[PDB]
Amino acid sequence: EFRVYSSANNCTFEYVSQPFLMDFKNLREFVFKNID
Amino acid sequence: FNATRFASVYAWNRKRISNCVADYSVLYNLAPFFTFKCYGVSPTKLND
């Protein structure tokens, strides 16, 4: 379901791998870091 | 290089090629290679 965006354009990076989501009885901590 | 149908020179495509290793050593199995005069980095300095 592509209900997030409407219009598309020139993509720069694509990545497919094992999913980040895996397995209220589970904690999932995430830290995002954009340096250099 | 080894495709089937090519595009015309007024409708020339532009495919963005990225996120790999770039092996330029697969350019030797074709017809005897009439044009490789480069205008930038030398052909011996393409693999580094």
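Shown for chain A, in order and in Swiss-Prot numbering: 156-178, 186-198.
So how was this one determined? The header says electron microscopy, 2.8 Å.
Including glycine, each Cβ sits where the backbone N, Cα and C put it.
If you check Swiss-Prot, you get these features:
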| type | residues | note |
| --- | --- | --- |
| MUTAGEN | A:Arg190 to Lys | Partial loss of biliverdin affinity |
| VARIANT | A:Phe157 to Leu | In strain: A23.1, Omicron/BA.2.75 |
| VARIANT | A:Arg190 to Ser | In strain: Gamma/P.1 |
DSSP-derived structure type at A:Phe157 (variant position), helix or strand or else coil: coil
Count of other CB atoms lying within 10 Å of the CB belonging to A:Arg190 (mutagenesis position): 8
For A:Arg190 (mutagenesis position): DSSP state (helix, strand, coil): coil
Distance, A:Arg190 (mutagenesis position) to A:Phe157 (variant position) (CA atoms, angstrom): 24
C-beta crowding around A:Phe157 (variant position), within 10 angstroms: 6
